Amino acid sequence: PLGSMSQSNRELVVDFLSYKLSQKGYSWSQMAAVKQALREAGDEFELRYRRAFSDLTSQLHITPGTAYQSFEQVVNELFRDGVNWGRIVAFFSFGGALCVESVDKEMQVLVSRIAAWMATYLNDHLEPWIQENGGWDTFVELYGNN
Amino acid sequence: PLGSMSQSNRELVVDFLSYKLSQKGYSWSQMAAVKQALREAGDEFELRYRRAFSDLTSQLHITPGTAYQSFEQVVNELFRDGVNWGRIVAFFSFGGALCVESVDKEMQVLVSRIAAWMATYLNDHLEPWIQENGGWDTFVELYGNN
Amino acid sequence: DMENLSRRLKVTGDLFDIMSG
Amino acid sequence: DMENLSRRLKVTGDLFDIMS
Ligand SMILES: [Cl-]
Ligand SMILES: [Cl-]
Ligand SMILES: [Cl-]
């Protein structure tokens, strides 16, 4: 389709430069500091999780038709008795692991759905707590450069 | 600034999932496979460059008034006697190094300018060669790991 | 089995939350 | 200065191309 080649090249440029800037430490915007601190905290959460247990989502049997119900049950229980930044990192790590299992077991259709379920839960049920506890700036203060 | 409007919670989710999937080696789209292949080629190229030579970032003097002429001079000579994928990788790594040096020396305004220079050179002068040589999917065949 | 998973996530999240302060 | 850099980019580019 008209213009698709040009647009894709622009996205490669943007993606390459953002990768290199964040790779060397430079956070050039606000959500850039949040993303970088979230990626780092997710890697640390996964490292601590694997040292104590088996890897995430092993023993979780996901299929496309049942995945939503499992996601909904895990996330509701994770935040049942409260929210804190550590549990929010767990929420992200869980979704990441769900997507990895999905691609690994050849259910790639689930990836963009899991992203929608996470964003919905994030906006509906975590953003009010986030706003009342300093916003994403506070998260960056607590987990950035880690 | 690079990444002007990727500020939503939805994009934070998409960004984290994308980081986890590519960290474990999985691509959710053809475009994702190109981006991953290009980031890793850049990492590998710059490592080989730093061992044979100085830092790619131990650079010539960048200023806002001379950055384009430096860029144009280097790029035109890089492709004067022909194009191949290794030189296209070198072209991305060079732009990335200009951006890093620009931010490091407090000329952040140049990042978006360099991004335009790269997209413009790519779309006007490399895109014909890319199409005659199997497109970016052939790059992934040759430089992807998985 | 999904019961056990969210408990592992919650206790690991809380350990993280503590050590971040 | 820039003649030197682009020579290093080109020869590193070509070696990487040959190896892939
Ligand atoms: Cl957005
Ligand atoms: Cl990514
Ligand atoms: Cl993508």
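Sequential numbering from 1, following the chain as shown.
The backbone N, Cα and C atoms fix where each Cβ goes, and this holds for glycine too.
In Swiss-Prot, the entry for mutagenesis A:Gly86 to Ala (Swiss-Prot position 138) states: No heterodimerization with BAX. The structure shown retains the original residue. The note that Swiss-Prot attaches to the published mutagenesis A:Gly96 to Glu (Swiss-Prot position 148) is: No heterodimerization with BAX.
Working note on the mutagenesis positions A:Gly86, A:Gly96: by count of other C-beta atoms within 10 Å of each C-beta, A:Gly96 ranks first. Cα separation, A:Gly86 (mutagenesis position) to A:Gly96 (mutagenesis position), rounded: 15 Å.
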